[PDB]
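As structure tokens, the structure follows; a few thoughts come after it.
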Amino acid sequence: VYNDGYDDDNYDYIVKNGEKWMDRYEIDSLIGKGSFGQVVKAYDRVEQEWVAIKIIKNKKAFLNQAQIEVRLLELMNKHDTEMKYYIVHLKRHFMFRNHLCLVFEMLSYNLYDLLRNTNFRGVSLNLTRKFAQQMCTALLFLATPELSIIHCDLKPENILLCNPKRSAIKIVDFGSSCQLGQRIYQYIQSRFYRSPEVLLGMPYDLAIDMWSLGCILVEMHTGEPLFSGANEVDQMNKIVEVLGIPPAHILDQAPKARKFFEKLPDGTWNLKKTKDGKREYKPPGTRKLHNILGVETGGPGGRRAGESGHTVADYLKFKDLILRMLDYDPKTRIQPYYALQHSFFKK
Ligand SMILES: COc1ccc2c3ccnc(C)c3n(CCCC(N)=O)c2c1
């Protein structure tokens, strides 16, 4: 028996459609499940509107982390700027049957559902540009010194459309987020979108979100993840296929450098030796983003050949921005303010 019967064996609240909570919220259905807990669709009888309620797991570790998400959401929402409207709005929170419940504004489906709806053909470069500009503005908001918030889990699933037929988006799931000073985890971000500094076990800052954004934007247009690693070793090697060996000044400071690389006598770094002449990856830096995007061959897989807004000039700008987002060095990786000035966004 878990939580007097209200919970399942995974600390989740057993959702029952049609249940009414505190004579206010009418639970319609389950929207999604995550490590944090479940999000349900519910009607707020008081305010007479539809809301999304995130039911946090009934477990100390998850409750304590969700309390941080609340602190950060309330801190962002209080700030007055139009940029704050790229972050989902937390209306209120409450405890119910030993679950912390977060009430959010209702949104539409996420960018992964959007990709799946195109059968993973990818969205247009113009739509990608719209998402990129909004995301860069959102990251600029998080970078404001008073906030200095690191989302730490940017991915298609955590970027939602406000309206199913409109391009406006908002960022969700700040549970794993932290502030620049208060970093408390080492293994963070979803693997496909994890930055090299996190893979290498080095200290991280807001630049890790810019890395994830670069990965996301490419996936949005091509329809498949740029670095689809099955584990950390596979992830690092897939990054190396495209960007080459990380610079020595980074690896020389990386605690986990020898999980993926080895230092030669002449001081240079190379990938760890592979036994028995097994070939599993393209040589470092040979998987060109120029070809992944189809810059001069009509877009990803030639699917955008003879389409408006998919000129080579457009792709060369897109490629340059992505490569500046995928800089190995977090100190030189493009920052939101300057990314927004990139020619890719010129009117
Ligand atoms: C639909 O409106 C919404 C509105 C707000 C949120 C929200 C706020 C915080 N964290 C998460 C995971 C949130 N989700 C998850 C959806 C997952 C999905 N496939 O739609 C939301 C959804």
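Just so it is clear, chain A uses Swiss-Prot numbers, and the residues here are 135-481, in order.
Determination method: X-ray crystallography, 3.0 Å.
Using the three backbone atoms N, Cα and C, a Cβ is placed for every residue, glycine included.
Annotated features in Swiss-Prot:
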- 159-479: domain 'Protein kinase' (DOMAIN)
- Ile165, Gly166, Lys167, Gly168, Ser169, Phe170, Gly171, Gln172, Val173, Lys188, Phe238, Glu239, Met240, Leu241: ATP binding site (BINDING)
- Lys188 to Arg: Abolished protein kinase activity (MUTAGEN)
- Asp287: active site, proton acceptor (ACT_SITE)
- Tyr321 to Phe: Mildly reduces kinase activity. Does not abolish autophosphorylation on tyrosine residues (MUTAGEN)
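In this structure, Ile165, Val173, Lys188, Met240 are the recorded positions from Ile165, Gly171, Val173, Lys188, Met240, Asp287 whose C-beta falls under 6 Å of some atom of ligand 1. A C-beta separation below 8 Å, combined with a sequence spacing of at least six in one chain, links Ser169 (ATP binding site) to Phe196. A sphere of 10 angstroms centred on the C-beta of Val173 (ATP binding site) encloses 19 other C-beta atoms.
Spacing of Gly171 (ATP binding site) relative to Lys188 (mutagenesis position) is 7 Å (Cα to Cα, whole number). In this structure, the recorded positions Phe238, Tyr321 were compared by how many other Cβ atoms lie within 10 Å of their Cβ, and the smallest count belongs to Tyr321. Here the C-alpha separation of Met240 (ATP binding site) and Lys188 (mutagenesis position) works out to 11 Å.
Rounded to a whole value, the Cα-Cα separation of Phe238 (ATP binding site) and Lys188 (mutagenesis position) is 8 Å. A sphere of 10 angstroms centred on the C-beta of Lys167 (ATP binding site) encloses 12 other C-beta atoms. The Cα of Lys167 (ATP binding site) lies closest to that of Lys188, out of the recorded positions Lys188, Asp287, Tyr321.
Around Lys188 (mutagenesis position), the C-beta neighbours below 8 angstroms that are at least 6 residues distant in the chain are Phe170, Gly171, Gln172, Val173, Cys235, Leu236, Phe238. Sparsest Cβ environment among the binding-site residues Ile165, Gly171 (other Cβ atoms counted within 10 Å): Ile165.
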